[PDB]
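The structure appears right after this line, and notes come after that.
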There are 2 protein chains.
Amino acid sequence: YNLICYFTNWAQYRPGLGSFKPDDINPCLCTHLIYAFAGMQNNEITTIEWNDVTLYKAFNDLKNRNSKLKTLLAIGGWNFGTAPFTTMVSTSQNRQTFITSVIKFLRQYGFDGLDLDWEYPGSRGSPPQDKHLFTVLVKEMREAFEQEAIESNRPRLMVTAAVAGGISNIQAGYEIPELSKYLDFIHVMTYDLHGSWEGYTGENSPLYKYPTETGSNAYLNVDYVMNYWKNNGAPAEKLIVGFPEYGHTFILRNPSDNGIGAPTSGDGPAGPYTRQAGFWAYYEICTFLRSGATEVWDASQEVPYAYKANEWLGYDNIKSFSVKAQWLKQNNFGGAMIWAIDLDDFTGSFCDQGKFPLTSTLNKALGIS
Amino acid sequence: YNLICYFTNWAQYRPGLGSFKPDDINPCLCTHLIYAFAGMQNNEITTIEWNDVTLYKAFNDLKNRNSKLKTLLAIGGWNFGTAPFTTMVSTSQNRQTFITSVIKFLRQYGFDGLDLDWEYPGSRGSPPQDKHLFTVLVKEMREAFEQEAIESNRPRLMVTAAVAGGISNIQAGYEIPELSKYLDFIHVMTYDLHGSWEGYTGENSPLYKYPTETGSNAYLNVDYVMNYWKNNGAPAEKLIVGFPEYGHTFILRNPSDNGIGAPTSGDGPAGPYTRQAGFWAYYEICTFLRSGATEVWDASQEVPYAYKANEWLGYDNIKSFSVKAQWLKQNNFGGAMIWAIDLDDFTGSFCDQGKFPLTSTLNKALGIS
Ligand SMILES: CC(=O)N[C@@H]1[C@@H](O)[C@H](O[C@@H]2O[C@H](CO)[C@@H](O)[C@H](O)[C@H]2NC(C)=O)[C@@H](CO)O[C@H]1O
Ligand SMILES: CC(=O)N[C@@H]1[C@@H](O)[C@H](O[C@@H]2O[C@H](CO)[C@@H](O)[C@H](O)[C@H]2NC(C)=O)[C@@H](CO)O[C@H]1O
Ligand SMILES: CC(=O)N[C@@H]1[C@@H](O)[C@H](O[C@@H]2O[C@H](CO)[C@@H](O)[C@H](O)[C@H]2NC(C)=O)[C@@H](CO)O[C@H]1O
Ligand SMILES: CC(=O)N[C@@H]1[C@@H](O)[C@H](O[C@@H]2O[C@H](CO)[C@@H](O)[C@H](O)[C@H]2NC(C)=O)[C@@H](CO)O[C@H]1O
Ligand SMILES: [Mg+2]
Ligand SMILES: [Mg+2]
């Protein structure tokens, strides 16, 4: 099995003990490390932080302590939007400019492949033709990578993609049978399935549907999403299940209404390290739990939630990671990916569960080490 | 540098190609987007348009397509007048009502700050004490924003203000040294410096005085106005130069008499899209220039003008924006603001200068991207 670990190049700016750089990564935890994110300028891949080249070096130097480790560079992300991708795929010339820039960039800085993280073709302003043009892009990139391996006498660069977990986005965005032939791995973002945007509490990455959920609300679970990809053309062995090392926060309208689906207001509280309304890193979650939050096991969905006064948290812990790892193995998927390793308790000093408690759980469950 | 771009919530009603909504904004052009306008009822901030809530969401979603972007909500404007502001600042209780409503409103709908656009304290019916009480409002708002950020673990809400470019209004309205301490940015409205109200032609935003000017007419240029603010207490780094993406129209009394200072008999006709006598959007100007107008460069003032028969236009183009951008950079000002991005040739269909030609000129000149 593969264990794919995202690292984010803005975690370095978090205060105090939240600051995270590549040398904080244990090189033996994962099989693949993915660097989030590169950007795009004039249809060419580019850095986006002043010290990206330094961090690339430190990142790819982790292979000095694990000969099996592979690294990928991810381009895009949620906050990148769609417009630069739409422009880039709109003409064969723009696609070739981009693919050529990618080959040179990955080889120069030591990466083993590219992770396309366009969120998403055919949605968020991207027009409908981008569903097919994304397939064209991936096909042309796979072919270009095959040719460059011939031309350089090196093992081929990998092409992977992070793909939507929401069914409407999937249907608007991906020609799954053809796309699946050319991608090496498909990183399914089976998280952010519920959040304060819905106006009521729910779990970030529930394995199963809640018992009363019907229709499209029953799409919002890992089991449905992964099986949707599998049964619409993607080989299980290429499908990678998404694991969040964060949870979503909510403000309850009434603290006595604190179950799944309880009404909420506003965007949810922010933590002192991640400083973004609506989510907490796992190490921030540990500070909430240790302060006396009430912990509940959502037995039907195999995930925890917790609440304290009017604060409500839907999250993942060691137990839910263990259950979901067992599930993905028994369903013959290719492994797991984590968003993101810098959100785990990497120092071990917040959760009293050892260093990297969540990532180590998957390392153990998937037989990585 | 900062590039601050106003969007207006009535541009949506323009016919055909003129209809502009937040999704027409290129999220990478500006550093800050300001939503014009909110209103006031019972000393609390409120919506004005039937669909403001939907437009707020689309507007603040632009921050999900550019991780550096900030958004602000502007209150007031020309048509708002002064009476609600005078009542709101008159007592500490009404100011607190307003400030509390603003914090709630901005956090609920996703804005990063408030832009005060009172036109103007101490003028247009506002009594003399509003000069000092405006300072008090800003100080109290800044203090409230600072405390909210601490309690919420989130970046602090900004407070900015659009301020007069006319000297008499400046003297009657602003305690410049104290106000400058508490505002994050000072958006100086270095436009509408001439218009048909004066009875002769003149430029909307000339950089320098015209060679014949010696009286109070010598105040009516960007150079003088910005240096007035700077030399009377405002730090250059907080001062933002106003750039208009529209021009003013005039009817000439004698069409053969068609230079600067030529006699006029009123506003020019409403444009087909903006539909308000006295000005044309830049995209409407490009159509005028293709309709048989003569274009002239006002060399002393670094701006164009144009005329056709009895219609005279004082305006800005790529060249004048470029000259004034070079100037503002040499003076170490904080950047530029644009009134308004919906008046640029956002479709690219009118001027043959690409999409957003005027805004793109400033983005390039200021190194925003
Ligand atoms: C592979 C993947 O999950 N990609 C997306 C990520 O971008 C997103 O994380 C969010 O990334 C933003 C930059 O694009 C950051 O500004 C933001 O803070 C971060 N949010 C969190 C909770 O880490 C993740 C998680 O939502 O999923 C995809 O959307
Ligand atoms: C099932 C579904 O479609 N849920 C939507 C969420 O995915 C979406 O959140 C975004 O999800 C991305 C993964 O696809 C993350 O990369 C991204 O960070 C995340 N954005 C936020 C703000 O958390 C939300 C956006 O409002 O909508 C749901 O409908
Ligand atoms: C920041 C700023 O410029 N604020 C003022 C704007 O209100 C004014 O624009 C005018 O706003 C009116 C509503 O208040 C509209 O009715 C009118 O059409 C609009 N005029 C234009 C040319 O867009 C601008 C420009 O004059 O300057 C300030 O006065
Ligand atoms: C130098 C000076 O004081 N000029 C005055 C103009 O500013 C003023 O026009 C108004 O200016 C505002 C910016 O301060 C704009 O928001 C507003 O739209 C604009 N109004 C119109 C009708 O263009 C005019 C008002 O007649 O008087 C000048 O004296
Ligand atoms: Mg209850
Ligand atoms: Mg003549």
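Just so it is clear, chain B uses Swiss-Prot numbers, and the residues here are 22-390, in order.
Just so you know, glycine gets a Cβ as well, placed from its N, Cα and C.
For B:22-390, the entry in Swiss-Prot reads domain 'GH18'. Here Swiss-Prot flags B:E70, B:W71, B:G97, B:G98, B:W99, B:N100, B:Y141, B:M210, B:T211, B:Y212, B:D213, B:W360 as chitin binding site, drawing on sequence analysis. According to Swiss-Prot, the feature active site, proton donor maps to B:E140. Under mutagenesis, Swiss-Prot gives B:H208 to N with this note: Strongly reduced activity at low pH, with minor effect on activity at neutral pH.
Mapped onto this structure are the features recorded in Swiss-Prot.
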{"residue": "B:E70", "record": "chitin binding site", "Cβ neighbours (10 Å)": "15"}
{"residue": "B:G97", "record": "chitin binding site", "Cβ neighbours (10 Å)": "23"}
{"residue": "B:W99", "record": "chitin binding site", "Cβ neighbours (10 Å)": "12"}
{"residue": "B:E140", "record": "active site, proton donor", "Cβ neighbours (10 Å)": "21"}
{"residue": "B:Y141", "record": "chitin binding site", "Cβ neighbours (10 Å)": "26"}
{"residue": "B:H208", "record": "mutagenesis position", "Cβ neighbours (10 Å)": "30"}
{"residue": "B:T211", "record": "chitin binding site", "Cβ neighbours (10 Å)": "29"}
{"residue": "B:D213", "record": "chitin binding site", "Cβ neighbours (10 Å)": "21"}
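Less than 6 Å separates the Cβ from ligand 3 in the case of B:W99, drawn from the binding-site residues B:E70, B:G97, B:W99, B:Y141, B:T211 in sequence order.
Note: the CA-CA distance between B:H208 (mutagenesis position) and B:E140 (active site, proton donor) rounds to 13 Å. When secondary structure is read from DSSP and collapsed to three states, B:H208 (mutagenesis position) falls in the strand class. On a Cα basis, B:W99 (chitin binding site) lies 6 Å away from the residue listed as 'active site, proton donor'. Taking a Cβ cut-off of under 6 Å from any atom of ligand 4, the binding-site residues B:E70, B:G97, B:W99, B:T211, B:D213 reduce to B:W99, B:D213.
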